[PDB]
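Visitor: Below you will find the structure I want to go over with you.
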Amino acid sequence: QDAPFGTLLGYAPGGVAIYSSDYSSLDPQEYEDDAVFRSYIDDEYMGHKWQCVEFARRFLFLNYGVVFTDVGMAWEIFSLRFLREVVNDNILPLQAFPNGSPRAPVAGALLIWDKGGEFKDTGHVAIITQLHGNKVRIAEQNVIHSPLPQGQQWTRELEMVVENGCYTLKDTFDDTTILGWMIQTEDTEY
C-alpha cells in the first residue's frame, strides 16, 4: 500500500533514501510554491520533494559528487551534455545513448523516458543500479510509493534484450517511451 508523502520507502545503493512522492492530498498551488518542498543537502539544491529528478540528482551527488543542471521536465535530461563536480565546479562530459544502442547500459547511468503514457508530459528519470543478462534493476522516485521489501535496493526490474550487438530495454508500463541512458564519457563514437 502507498505511504504518505515523504515516507522513507527504502534505500538505493550507497545508502540513498527513496521517499514516497504521493502529493495527492496536498494543495497543488502550495505544493508548487512553498519552500518546504525544496530538497537540499548542505546548501546544494537537489530538487522538488520527492520527484524523480530530485532522486536522480541526489543519488549522483551522494555517490559520485556530481549533479546535472536544473531541468523543467525529466525528459530534457536526455539533451544535457555535461555533469558538474560539486566540489570544484569542474564540468565533465555526458553522452546520450538511445534505447537499442550497441553501448550497453551501466550501473550509475541515468535512464530517461520521454513524455508519454504513464509519464504524461514530464517524462521520467531513474538510475540504473544492476546489470544482468536479461534485465536491469533501477532505482527512482515517483513510481513506487509503498515500502520496499527488506534488503531490496531497487524499485523495478526491466527486461533487457541483447541481440545483434544491441541492448534494448522494455518498460514495465505498456504506453511509455524510453529515450535511452546517459553515461559520463566523451563522445567517442561516429
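Residue numbering for chain A follows Swiss-Prot, covering 8-197 in order.
Backbone N, Cα and C atoms are what each Cβ position is placed from, and that goes for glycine too.
Relevant sequence annotations retrieved from Swiss-Prot are reproduced here:
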type: ACT_SITE; residues: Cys59; note: active site, S-(gamma-glutamyl-cysteinyl-glycyl)-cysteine intermediate
type: BINDING; residues: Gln58, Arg64, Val78, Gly79, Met80, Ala81, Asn149; note: glutathionylspermidine binding site
type: DOMAIN; residues: 34-176; note: domain 'Peptidase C51'
type: MUTAGEN; residues: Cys59 to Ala; note: Loss of amidase activity
type: MUTAGEN; residues: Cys173 to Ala; note: No effect on amidase activity
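So that I understand the layout, could you describe where these features sit and how close they are to other parts?
Guide: Under 8 Å, Cβ to Cβ, and six or more positions away along its own chain, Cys59 (mutagenesis position) finds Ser28, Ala81, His131, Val132, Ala133, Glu147, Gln148, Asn149, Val150.
Around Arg64 (glutathionylspermidine binding site), taking its Cβ as the centre, 26 other Cβ atoms fall within 10 Å, counting all chains.
According to its DSSP assignment, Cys59 (mutagenesis position) is helical.
Less than 8 angstroms from the CB of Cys173 (mutagenesis position) sit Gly107, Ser108, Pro109, each of them six or more residues away in the same chain.
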Visitor: Rank the binding-site residues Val78, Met80, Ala81 by the number of other Cβ atoms within 10 Å of each Cβ and report the first-ranked residue.
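Guide: Result for the most crowded candidate: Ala81.
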Visitor: Can you tell me whether DSSP puts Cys173 (mutagenesis position) in helix, strand or coil?
Guide: strand
Visitor: Does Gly79 (glutathionylspermidine binding site) have same-chain partners at least 6 apart in sequence with Cβ under 8 Å from its own Cβ, and which are they?
Guide: none
